[PDB]
Amino acid sequence: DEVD
Amino acid sequence: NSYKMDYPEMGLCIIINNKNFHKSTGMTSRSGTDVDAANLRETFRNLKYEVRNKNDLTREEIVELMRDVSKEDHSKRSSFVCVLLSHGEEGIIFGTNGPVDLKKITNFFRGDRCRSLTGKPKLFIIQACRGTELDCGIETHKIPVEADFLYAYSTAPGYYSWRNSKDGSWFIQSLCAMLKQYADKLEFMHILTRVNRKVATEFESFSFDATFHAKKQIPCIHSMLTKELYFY
């Protein structure tokens, strides 16, 4: 999980 | 009641897939975005859209693409779809070299500026952050020129949007799944509501960084549509  | 969707063509589906950004910007690579782009291509092809994929566009190429597309003759097309996959902030999506205002992009398709789409649904699907907040969750005859737009945002205003490097983004994953399952029986708003529930209930982040761990997401639909939209 990563943020944009 | 419902938009006329029996023109000879369903219309264009423009997918802008920004994965790698210019080093000088300092923006991270968006691992997993190609999964989204492939999923969207298949999903919309199956709905009989003419899909055009573009990868790693500068802010100038993004604006130039959308202008060019708005200048096409859409008279034989029922609708228009644009999917944006990039970094963002509130109101903004990133080209590989810098930001573009979302309103700049969408304004090319205003009823007075794109006559062959007047009265037809213009759909903008946005996978990008809208800020840096994190959701901790809780245990449980004229027409307006701005008419007939729908903006389907991956996340609430002000908030980060989540992307899995292996599975793709939570929103696009869910959107494609619900379209596959429900496009042959639900109206679009009801499909998007199912997307909202899927994202909100089935996903929660996992991180070794406590600040980013156990976080949640709710997509946000903006509808200025004047009729019901059925894909069948």
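By Swiss-Prot numbering, chain B shows 35-174, 185-276, in order.
This deposition comes from X-ray crystallography, 1.7 Å.
The backbone N, Cα and C atoms fix where each Cβ goes, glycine too.
Taking Cβ-Cβ distances under 8 Å and a sequence gap of 6 or more within the same chain, the neighbours of B:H121 (active site) are B:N52, B:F55, B:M61, B:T62, B:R64, B:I127, B:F128, B:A162, B:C163. Per Swiss-Prot, active site is recorded for B:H121 (among others), and the stated evidence type is similarity to another entry.
Every protein chain considered, the tally of other Cβ atoms within 10 Å of the Cβ of B:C163 (active site) stands at 24. The active site feature in Swiss-Prot is assigned to B:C163 (among others); the stated evidence is similarity to another entry.
In Swiss-Prot, a published mutagenesis experiment is listed as B:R207 to A, annotated Abolished ADP-riboxanation by C.violaceum CopC. Sequence-distant neighbours of B:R207 (mutagenesis position): residues of the same chain at least 6 apart with a C-beta under 8 Å from its C-beta are B:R64, B:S65, B:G66, B:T67, B:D70, B:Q161, B:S213, B:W214.
Flanking an unmodelled stretch of 10 residues, B:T174 and B:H185 have Cα atoms 49 Å from one another.
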